[PDB]
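Q: A single structure is presented below for examination.
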Amino acid sequence: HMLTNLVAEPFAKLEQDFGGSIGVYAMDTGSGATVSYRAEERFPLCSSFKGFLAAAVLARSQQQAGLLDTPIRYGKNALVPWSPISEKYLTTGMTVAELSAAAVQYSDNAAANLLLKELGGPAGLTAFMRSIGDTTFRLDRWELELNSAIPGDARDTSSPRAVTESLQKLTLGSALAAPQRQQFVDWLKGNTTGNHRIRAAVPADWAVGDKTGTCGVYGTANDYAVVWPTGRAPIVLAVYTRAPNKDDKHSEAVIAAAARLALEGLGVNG
Ligand SMILES: Cc1cc2oc(=O)cc(CP(=O)(O)O)c2cc1C
Ligand SMILES: Cc1cc2oc(=O)cc(CP(=O)(O)O)c2cc1C
């Protein structure tokens, strides 16, 4: 409770300047200390579900040897706006592992939908999240409909706390077997879409893996990350935003600033 109180007022001022709501949960995996701000409210996942999607693929690969190297062929009708990798392999197909890397590191929408199909759709990803003990996460729709970010709509949402707890289980805990855990971490470390979010708050000498989400409406965007500061245990954190009006713009700078405050509250000099 103490650390959450240290940064309560700065968080309130930051979201007031932003003009919306900011939700943050950050966990120091060494001491167990946490920082919360609106950490139990639901926020739209936007593309951030794609990280958990890749983890679910990795979990299935523990039971289905050769899943990762399976080729997937698809037609032009599988392409979705913002499919930067999968459009370049339309005429050849891609493997499940390549689709997973594209979904994580480029937020590729066609790749995400193809992998959702393999796992049984939104309910199948939700079922995987239930299997690791996450009772908050829900995915309901596909790309791009899941980005609607309608105020008060619980579809395609989770909470910053549940996102962080599930991220910890998959990247540092025992939810995945050791080889799959490191592959998930490696995919997150190679993300290309988050340079202006949590990574902007993290010194250059720290390792970081993250997954972004941007809904394109309602000031709604997010990022979650595992951060390895030098000389101490890793930090896991999630920063989610939303705003009341459809035309409100998200802010990457606000996400970076919220990450800075969370790390400061935890006592992580950065
Ligand atoms: C995609 C997926 C969905 C799942 O939904 C479940 O209800 C239970 C599990 C764990 P399992 O029973 O297979 O050990 C589960 C796993 C994956 C990858
Ligand atoms: C609708 C939409 C807007 C986006 O605007 C961005 O600025 C960044 C991305 C990639 P994301 O941050 O979601 O990983 C993005 C994705 C979608 C579907």
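The first residue you see is number 1, and the count goes up from there.
The way this entry was determined, per its header, is X-ray crystallography, 1.3 Å.
For all residues, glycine too, the Cβ spot is worked out from N, Cα and C.
Swiss-Prot lists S47 with the feature active site, nucleophile. Marked as beta-lactam binding site by Swiss-Prot: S47, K50, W82, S107, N109, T212, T214. As annotated by Swiss-Prot, active site, proton acceptor applies to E145. Quoted from Swiss-Prot, the note on mutagenesis experiment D156 to N (Swiss-Prot position 178) is: Reduces thermal stability of protein.
I'd like to know what surrounds each of these features in this structure.
A: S47 (active site, nucleophile) counts 27 other C-beta atoms within 10 Å of its own C-beta, drawing on all protein chains shown.
A sphere of 10 angstroms centred on the C-beta of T212 (beta-lactam binding site) encloses 27 other C-beta atoms.
Long-range Cβ neighbours of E145 (active site, proton acceptor) (same chain, at least 6 residues apart, Cβ-Cβ under 8 Å): none. In this structure, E145 (active site, proton acceptor) is part of a helix by DSSP.
Under a cutoff of 8 A between CB atoms, and with a sequence separation of 6+ in the same chain, the neighbours of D156 (mutagenesis position) are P44, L45, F49, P122, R138, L139, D140, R141, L146, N147, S148.
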Q: Mind running the recorded positions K50, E145, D156, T214 against ligand 2 and keeping the ones whose CB falls under 6 Å of it?
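A: Within range of ligand 2: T214.
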Q: Would you pick out, from the binding-site residues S107, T214, the residue whose Cβ has the largest number of other Cβ atoms within 10 Å?
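A: Per the Cβ count, the most surrounded site is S107.
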